[PDB]
Amino acid sequence: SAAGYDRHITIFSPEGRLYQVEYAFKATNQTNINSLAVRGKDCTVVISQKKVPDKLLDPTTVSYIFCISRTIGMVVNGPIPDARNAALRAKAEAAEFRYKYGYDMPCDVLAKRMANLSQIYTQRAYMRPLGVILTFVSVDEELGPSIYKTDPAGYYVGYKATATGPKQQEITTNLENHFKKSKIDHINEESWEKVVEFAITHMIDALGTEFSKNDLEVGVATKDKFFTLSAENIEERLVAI
Amino acid sequence: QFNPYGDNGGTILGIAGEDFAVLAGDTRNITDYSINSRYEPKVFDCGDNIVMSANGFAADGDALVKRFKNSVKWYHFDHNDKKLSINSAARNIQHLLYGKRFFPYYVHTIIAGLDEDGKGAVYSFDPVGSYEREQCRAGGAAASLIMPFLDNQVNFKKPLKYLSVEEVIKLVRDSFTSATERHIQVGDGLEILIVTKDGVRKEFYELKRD
Amino acid sequence: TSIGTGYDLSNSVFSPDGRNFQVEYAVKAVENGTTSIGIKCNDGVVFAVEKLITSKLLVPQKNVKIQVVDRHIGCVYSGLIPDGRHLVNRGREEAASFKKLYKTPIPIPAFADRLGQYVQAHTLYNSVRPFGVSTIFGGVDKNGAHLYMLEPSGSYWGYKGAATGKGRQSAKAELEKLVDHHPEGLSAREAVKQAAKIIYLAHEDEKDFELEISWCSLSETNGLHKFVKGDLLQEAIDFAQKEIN
Amino acid sequence: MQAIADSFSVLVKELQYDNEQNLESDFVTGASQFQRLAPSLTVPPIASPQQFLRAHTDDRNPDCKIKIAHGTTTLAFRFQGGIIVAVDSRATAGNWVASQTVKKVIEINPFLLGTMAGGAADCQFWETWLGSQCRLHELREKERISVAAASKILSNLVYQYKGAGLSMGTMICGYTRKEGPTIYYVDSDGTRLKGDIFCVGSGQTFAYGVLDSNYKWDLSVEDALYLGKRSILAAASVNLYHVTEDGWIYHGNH
Amino acid sequence: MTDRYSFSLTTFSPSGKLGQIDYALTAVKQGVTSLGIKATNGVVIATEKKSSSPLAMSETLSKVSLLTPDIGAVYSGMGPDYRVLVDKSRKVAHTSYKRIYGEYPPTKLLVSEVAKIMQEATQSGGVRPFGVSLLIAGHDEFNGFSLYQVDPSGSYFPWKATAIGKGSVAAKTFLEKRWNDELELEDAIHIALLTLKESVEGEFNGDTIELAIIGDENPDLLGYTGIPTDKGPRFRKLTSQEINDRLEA
Amino acid sequence: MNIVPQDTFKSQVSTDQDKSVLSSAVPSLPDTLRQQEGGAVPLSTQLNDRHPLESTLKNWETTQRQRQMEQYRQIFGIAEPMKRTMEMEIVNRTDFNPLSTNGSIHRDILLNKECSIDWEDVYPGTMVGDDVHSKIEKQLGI
Amino acid sequence: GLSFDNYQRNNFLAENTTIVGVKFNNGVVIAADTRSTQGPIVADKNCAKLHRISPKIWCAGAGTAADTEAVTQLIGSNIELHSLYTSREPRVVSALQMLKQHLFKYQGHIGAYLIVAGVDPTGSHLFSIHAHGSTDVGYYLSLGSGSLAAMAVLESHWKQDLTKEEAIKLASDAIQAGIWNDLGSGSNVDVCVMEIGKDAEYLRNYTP
Amino acid sequence: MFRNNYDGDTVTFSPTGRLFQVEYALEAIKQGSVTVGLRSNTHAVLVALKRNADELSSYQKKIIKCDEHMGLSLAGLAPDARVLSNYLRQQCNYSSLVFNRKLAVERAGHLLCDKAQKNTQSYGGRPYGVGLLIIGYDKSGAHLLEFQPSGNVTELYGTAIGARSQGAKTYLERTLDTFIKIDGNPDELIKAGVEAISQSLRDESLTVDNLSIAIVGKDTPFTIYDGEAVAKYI
Amino acid sequence: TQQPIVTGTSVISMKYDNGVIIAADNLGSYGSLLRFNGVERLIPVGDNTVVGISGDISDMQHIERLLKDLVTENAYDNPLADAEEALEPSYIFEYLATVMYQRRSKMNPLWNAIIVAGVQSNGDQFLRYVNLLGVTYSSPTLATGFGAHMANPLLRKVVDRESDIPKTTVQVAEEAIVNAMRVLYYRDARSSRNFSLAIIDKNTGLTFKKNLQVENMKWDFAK
């Protein structure tokens, strides 16, 4: 661990590392849930795991998927307070971009903006990074289906598909094997329902033990709108193969 | 361009006696041809046996009286409820008026009370703070009608020193009655505040036009 | 480990495991407060507080332990009294501003989000301290009845039943039993009786206590937040005393 | 951070009482308005305050007009052991009776005198302020202030407001051990002139000629007083002041 | 008040060394290898792409950035600091030079601006030094081609050929044995590919390494025609197909 | 919710209104020598004959920022403007570079002006003062 | 930024072209005259008035010449920085927004009146921009002291289906009418053609 | 020992969840002398025992007048007492000036709580360390409030604060029904207060020098008796 | 503002033995165009106070917002807001007059004339006037604009001094107000036939009558 300083603020250790950033990274696995993001031909699908062990909770109020703009959706890995803080700031960023430049904010530009803010947090002494990982999904009017991920260190990158959580390695390996088999960097289907079913199947075979309709959360981005599915829609998708 | 000033047309008079002071004013508030109100006092008891009047633009006079009363409240708070003397009040009012040197109050101010020897005292202020102690001061419309009437019956040089309070009240009433007869802005009532060692007493007399 | 040495002297510091120990210490401060519960019925909410008796010198009507944030929003809290008062004032300001701007009472989730963001902003800098209070609030809006619980970390959730304070374990067990025994739902009067019973059962610590209950229901109070009159409170107390003995 | 929260938490704005200056001027928070060594002057919050003030200062009620100091003759000179200051006390009557005689010369200190010759309020206010400044300086330095320093303070102050609307011409007369007897003239334009003989008034050429006819450095006190009185009488009863190292002495009609 | 200041985060150790700058240099030395080679007709700048997972699209994130049409840069160290400094350099090229003189700055002056920005971070009360090292290649009319290296402390030096990162010493020796005054741009590209071949542990193909050149003007990249005096950009980033073709040859 | 800046005129004046440059001999009067403005510039001259657009240009960005904060307060709550102001204040307070006047990179990122240029950026711009110690005294409040 | 020094001093001392834009089925054309006048005197008989905000976004201005040049250059710098930041081709709407907000900030004290044409991944765009910050869309626009003759020519022979050649001819004819019938215009005709999916073609001294 | 590590400032919780600086500020009240407050349906009174530095010194002022209808008494630090009394005076003055309205006692208590809570959650300052007893008469009748510097205000019929105030509080509890009904007789209420404060005396006797009294009521403006004015109540 | 655009004409008010009566017409005029019909210019503030405003309509709506904010802030957080801690007419008038004078001193006045009418908690009648200059006064009869020259001489016939107040019933005062409104509709070119009236009585409370029309108009003397 940090010897002297580096236990409070973000300055270099003798090894050239930033311990507070790494600890913020470790803070992202507190919720112990997983999320997956895949691209279709004209849609992008994000599927997140719901865990509600408490019987006194209202399940409809538990969600880690947020709507940022008309076309952009976001999934957060980490504690829900920093998740909501990040969601509000992302909404403000997208709206201000639209006001200032006359056209809708693309997913990758928003990811870069959030990453620059994270860089601010990693360099300033009196600011702490947010212990969350952000994944933005959309169907950009130029780049087509898009998935971009940002982390507490300020690093962001785009993905053909991605997975994040305590069990991200298994899902990543399964996706890599599937893409080796199919030799296509996306899913060849004409409707987002088939893509959602494929993502559910991938999640089931990776995590194991399956789930019901109340243990899952699905968001789908098309060229016009990003929308979150309800419990009945997820039940229909589970029933339909 | 917006004009922030106005005129309300009153008449005030302050007289210093041997052991008393008198401040009187007409109670009619008008807007240049119309009667806004027939009873609107302009002479106010400010505490510590000090009476004040600010004749002219009514909003400015109300603001000045409000500020002076609040300042007197803080003076009592900060100095163990010490009585504010008339000369100290005059200096406070001078500072209050000169604080608006480049945006002045459009008023003529008169204050009355008793000095540290118990004798009557009246102070008159110019609109930007210049002030002096006087035996008798008439201000506003019809002052040119009121001062000669007083000088015709009083030797300020019966001498004013030996006059009683009732005689002064009667003389003020007579001068205001004559001014009401001769001037279209004077009338509808006269209010007189008298300051003596026993405090402040109020008198009201109806004038013409009801 | 409950005590993180070297990482528990500043507010906005991550531990090597990714934990914030000052927020957890505020949580421990919350866990010592008085027991408070909230129950959500078919068309409203009920709040119950285990008040501790005090000297007779207190004016009886000027010391109430259930705060009215707005005509449709009521809340209780456990922890530090000044922090609870501050958060209630912030909630009242937010509700008033929303009603002024949008000419309608603020929906409960929007109020919860604003309060949660305000609480979360106090875990970001070393010049402030996390709130030492946990709050159970709720009410009725156009979408129905809502009950929420908010924690010092800024985390909040909607609940079927919520409990906080010293007697939180027994109260939570009773709330779970009540939820299990009524899959269909619950009514406001049954909710009041069960709230009295749960407050009475949770008490375990030589000191006499009184009870406060509060309603907010569409059928009973026309969607407004009200206290309990003599008759209903006495009936609930009788039911609770029968339950205990 | 909590102050920031208070700034964004929702009557006071319309009253303009969120500004500390407005609260101080109305005596809400205390009597700090009467505690400023440098007084605060209200200015109209418009593009042309000077034009506004000039237009509104020349328009009906005689009692609401700014009082102007008498343009009557004022004389000052320094003969051998002090300063003779002479004014004419022929006051002008109006709609008032004076309890006692007025004075055309302001007594700044027991050792300093000034003359009005301009706007009465400006001269009275700023010479009282100058007396306060001189008192504070003398307390600090444990020595009487030089006349040059006091005149320079007044000149700097009036120059800071040059063109705003002030009008004042004053003659600062003093006597110190290091300087001797000194007379300065300070104007609202920022002028500051040291001199031996000053004559400012309606008719001052006659008084200046009478002085120059019979002026010498070897005048005595009685001779100097007589010469000043005669010069004032030639100009146009007469108030006299004799300033020496120990202060000023006032003569009613000597 | 005690918040009107904040003590310096970078201080001298008793030996006379600034510890934070040394730790930033260590962080640089833990980074991926990048190199630059200066020839007679151009400059080659190269680096190794890295990926957290194979599912990442390596083309979205580029370690090679155009600062001006005639100036490009590459890195070793921490990526977000790179992004911040590149945005700042692109802005400064316009605010300080092009809006004043109507032309883009020379290579050395832009390097100086970047180095000043980096130095100001080592004398501060609330930012740590940038933990990154810079390679800037460029061309200008009165100086020809140039290659510079910028350190976290803000010191910059011109190089005929150099490398930074994890495999910097071996790459430096290999470039020392393989440089001369009469090298050409194609020879420099081949030498750069050979040098990078010794540092990449995984797949050495066109989708895992990144190259760019400062060479001759490319009028086909201007986007408009009609002005004979308007020179095209001299900065050009080689595509993956071109890198694969050069590797096969 | 202001677009054009409003309430830009002074309402009061005094000879000690500039706390940075006050005479030590007469603390109620300003120090003309250390002002270094030509020596013949009374404060009154600054109250008249200004270009009408100068106040609009000088306060433009602050006005837009305040409108944005007001919109955030109306739509998001108190916490959002509070956090934005806290971030900006921390960044501004931790920066002290007496030898340079340029804004920081992080300030530009927070202001969302990473790739924006205005005439203030292009045009950023004695016997006494203009030294490091004057800036130290002004920054520390001593 | 821009200074206000010596404003009072200057007051004290005092007290003592044809431009057209046309739209065709696959792009836009912008044309201008080449006469520069410092009053009644012809300063330059061949002066370029078509200015480049970006390689495929061009503009031509009237009003205060220094203001037009400075505003165009500043918006070009902003557009270049934004395009680098987003790694995307600049759009005409972005330049329009930047110009509109910059002109609205200065409350009409910057005397630049512009015609802005361009192509981008969303298509072809033509806009008019006023010095006070108002903008408008059109299919054909004219500007300058010769704008009425040019607009008469445009109203004579404009239709929805126009090829590149017809659009170039029509713009050239409008500039020619401005040249012949207006004293401020004359000399040569400069053209710039932008098509969807091609490089911009800048033809200096097209007809003469 | 473990408390010694977590009591540096007011932005630190101990591992058990305790804010020790606020507790110390609360403990600072015991260093001040005893004050008693009580009221009935018509009048409210305060009684204070004053202390002197020595024989040659004067006695400390324990009762401060805020407005013609409201006042308070202090127990604890002098600077915080001065600050809070001036703040209450400013608030009353603002109410009177802006609305021509008398500031309510409940409003004053809420304002004091709001001002006191701020210093207990932000770094750079300290919590207040004075308890206050506030009496007033307004449109809702007579009011007595107890302000604790943690940021708490309670409304009571009677109370006492300061060193050894438990005896006076016990006496007030025992005889609540007696003095709660003393309407229209100020002297009886004042004597009840004096008897209540007599329970807190230890080797001390009330004199004309160390006793201060204050009263407010329906027709009685807030009035302070000192010196011989209290000789009749001894 | 610096010049009114949409305006209302006149408000007239009178004291009687047990309360006050106030009235104003429903019209917002756009220059000489009678543009808006249906503008309520009497604002009830609580159950004991009515405020009548004439002049600029946007400034009037701003004043309405201020009054609503004042009412809402009264209940924050007094539980006795409906009890003895309710707002008094004098409080409202003091606040409004302070605002008007402060904005006059700011060279940004609210171009309005305001009458506050109501009953104090002790049963006294309150009737006060303040304008854009901050000039305030009281009288048994009050009016703004054209009413101040036409309606006031009529009403002063009924209540000429303070001793006439106890002799004046509510019926007589309402009849006088209605007749004055009819005269105003006769001789004011910016007037409306539709008006609203409000009675504040210390016994019966607040009665707010809307959609009142001038009736019994003599037009038959044409020739």
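The numbering of chain D matches Swiss-Prot: 1-10, 14-62, 64-240, 249-266, in order.
Cβ coordinates are placed from backbone N, Cα and C, and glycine is handled just like the others.
Copied over from Swiss-Prot:
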ACT_SITE  D:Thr76  active site, nucleophile
BINDING   D:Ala124  bortezomib binding site
MUTAGEN   D:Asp126 to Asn  In DOA3-1; decrease in activity
Integer Cα-Cα distance in angstrom, D:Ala124 (bortezomib binding site) to D:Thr76 (active site, nucleophile): 13
Members of the recorded positions set D:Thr76, D:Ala124, D:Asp126 whose C-beta sits under 8 angstroms from chain A: none
DSSP three-state assignment (helix, strand or coil) for the residue listed as 'bortezomib binding site': helix
Rounded Cα separation (Å) that holds between D:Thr76 (active site, nucleophile) and D:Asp126 (mutagenesis position): 17
Residues satisfying Cβ distance under 8 Å from D:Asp126 (mutagenesis position), sequence separation of at least 6: D:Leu170, D:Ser171, D:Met172, D:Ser192
Cβ packing number for D:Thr76 (active site, nucleophile), 10 Å threshold: 21
Cβ neighbour count (within 10 Å, all chains shown) around D:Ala124 (bortezomib binding site): 22
